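Peer 1: Questions regarding the structure given below will be posed in turn.
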Amino acid sequence: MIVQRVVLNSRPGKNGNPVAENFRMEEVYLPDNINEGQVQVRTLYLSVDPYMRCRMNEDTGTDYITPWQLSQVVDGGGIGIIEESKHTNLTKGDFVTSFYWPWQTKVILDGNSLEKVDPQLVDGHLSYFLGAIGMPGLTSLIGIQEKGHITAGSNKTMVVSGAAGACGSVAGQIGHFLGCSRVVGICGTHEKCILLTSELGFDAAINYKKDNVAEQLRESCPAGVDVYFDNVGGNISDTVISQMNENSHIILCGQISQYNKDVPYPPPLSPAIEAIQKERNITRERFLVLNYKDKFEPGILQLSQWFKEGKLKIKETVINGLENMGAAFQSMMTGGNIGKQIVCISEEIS
Ligand SMILES: NC(=O)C1=CN([C@@H]2O[C@H](COP(=O)(O)OP(=O)(O)OC[C@H]3O[C@@H](n4cnc5c(N)ncnc54)[C@H](OP(=O)(O)O)[C@@H]3O)[C@@H](O)[C@H]2O)C=CC1
Ligand SMILES: NC(=O)c1cccnc1
């Protein structure tokens, strides 16, 4: 009846950097009391995501995300299997997900807060529902469709920052699926650069820690940049914007280089860069995937189809054990992941 759970131990501060120690794992007893409409689930996988950085602050800065509470269990995207149900629409063995899954090994939840998933959409890789066939992938798809202005055969050049992460590795491929002739990725390591061009189909890759970014954009985007799928903001984006074309579009996915600072989101561009934006009529609007829930079902089917068609390559990085949730979040925030960071909590499904 003993389970492990992760609680928020301390807050780093809006200007601080997150560390594994901000999280603490403890044991609690799960009273075997399952009531009408509740189910008991065994957690299989949990996600860690950049937005969780905002939940670590007392104030998140937006109505759509609530702050985590000190000493209370943390929660986020999760996938699990139902071990017992007293909910009339859920059965033992069903696989389910929630965007508010407690970081705990076994949980008793209200069946109405869960969504039953279909394994065949992901060829049995349930963790994909937390990534490419889930919110990150929907964010890339919907962001490109809504903000990218790409048409088949316009021969536009797309640059993707955070290119080897969950949203960015998916965004680059979709840019090719939908019409961009050239897709260039910017990422933090040599190893990621290699994967971008050798496996994910990117035309070129730029390592921002070791290359002269401006020099490499000029060499790999000889015609300028028409669409920038921005995951990072900061200096990298100032550089990309510098080479963006008239009437180009920034899909403002996120600005992770700024998440450990108290600047409101999204940060403004500096005077000189905003001047370029205004002179060249570059569009930079906010994009929040939660504003498009009505596009979710068909987005998931589209992402699933591309995957089943052999076109979309889905990458993930796995860390094991609930005791490593904190380290996994810290690792993903600092570049340890290729693709979607996932934490495997259990494989027990019988
Ligand atoms: N608009 C929306 O609704 C949504 C937005 N997002 C946003 O998309 C972005 C990517 O999210 P996601 O794909 O889940 O996570 P990723 O898998 O991309 O993981 C984060 C990556 O960010 C990179 N990074 C971290 N710090 C910096 C830094 N200081 N400068 C440059 N790159 C950095 C790291 O890779 P590297 O080694 O290359 O530095 C790291 O692996 C985030 O900004 C997130 O907020 C996600 C979902 C929805
Ligand atoms: N900005 C983000 O990364 C984000 C992700 C999911 C929900 N809200 C915000």
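Cβ atoms are placed via backbone N, Cα and C, with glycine included.
Here's the feature list from Swiss-Prot:
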type    : residues                                                  : note
MUTAGEN : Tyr64 to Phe                                              : Increases affinity for 15-keto-PGE2. Reduces affinity for NADP and Vmax
BINDING : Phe99, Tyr100, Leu288, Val289, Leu290                     : substrate binding site
BINDING : 165-168, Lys192, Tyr208, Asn231, 253-259, 287-289, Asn337 : NADP(+) binding site
MUTAGEN : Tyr259 to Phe                                             : Increases affinity for 15-keto-PGE2. Reduces affinity for NADP and Vmax
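How about a rundown of where these features are and what they're close to?
Peer 2: The C-beta environment of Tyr64 (mutagenesis position), restricted to residues of the same chain at least 6 apart in sequence and closer than 8 Å, consists of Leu288, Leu290. When secondary structure is read from DSSP and collapsed to three states, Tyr64 (mutagenesis position) falls in the coil class.
DSSP assigns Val289 (substrate binding site) to a helix in the three-state reduction. Long-range neighbours of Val289 (substrate binding site) (same chain, six or more residues apart, CB within less than 8 Å of its CB): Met135, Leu138, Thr139, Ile142, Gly143.
Around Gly168 (NADP(+) binding site), a 10 Å sphere centred on its CB holds 29 further CB atoms from the protein chains shown.
Listed in sequence order, the residues of the same chain lying 6 or more apart from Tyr259 (mutagenesis position) and placing their CB within less than 8 Å of its CB are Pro50, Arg53, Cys54, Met333.
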Peer 1: Helix, strand or coil: which one is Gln258 (NADP(+) binding site) in, per DSSP?
Peer 2: helix
Peer 1: If H, G and I count as helix, E and B as strand, and all else as coil, what does DSSP give for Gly168 (NADP(+) binding site)?
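Peer 2: Note: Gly168 (NADP(+) binding site) is helical by DSSP.
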Peer 1: With respect to ligand 1, which members of the binding-site residues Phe99, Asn231, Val289 satisfy a Cβ distance under 6 angstroms to one of its atoms?
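Peer 2: Going through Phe99, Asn231, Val289 in sequence order, those close to ligand 1 turn out to be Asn231, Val289.
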Peer 1: Could you state the CA-to-CA distance between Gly168 (NADP(+) binding site) and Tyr100 (substrate binding site) to the nearest Å?
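Peer 2: Their Cα atoms are separated by 24 Å.
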Peer 1: Across the listed substrate-binding residues, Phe99, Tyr100, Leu288, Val289, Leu290, what is the farthest Cα to Cα distance, given in whole Å?
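Peer 2: Output for substrate binders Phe99, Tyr100, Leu288, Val289, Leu290: max Cα distance 18 Å.
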Peer 1: Round to the nearest Å and give the CA-to-CA distance linking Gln255 (NADP(+) binding site) with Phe99 (substrate binding site).
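Peer 2: Cα-Cα, rounded: 22 Å.
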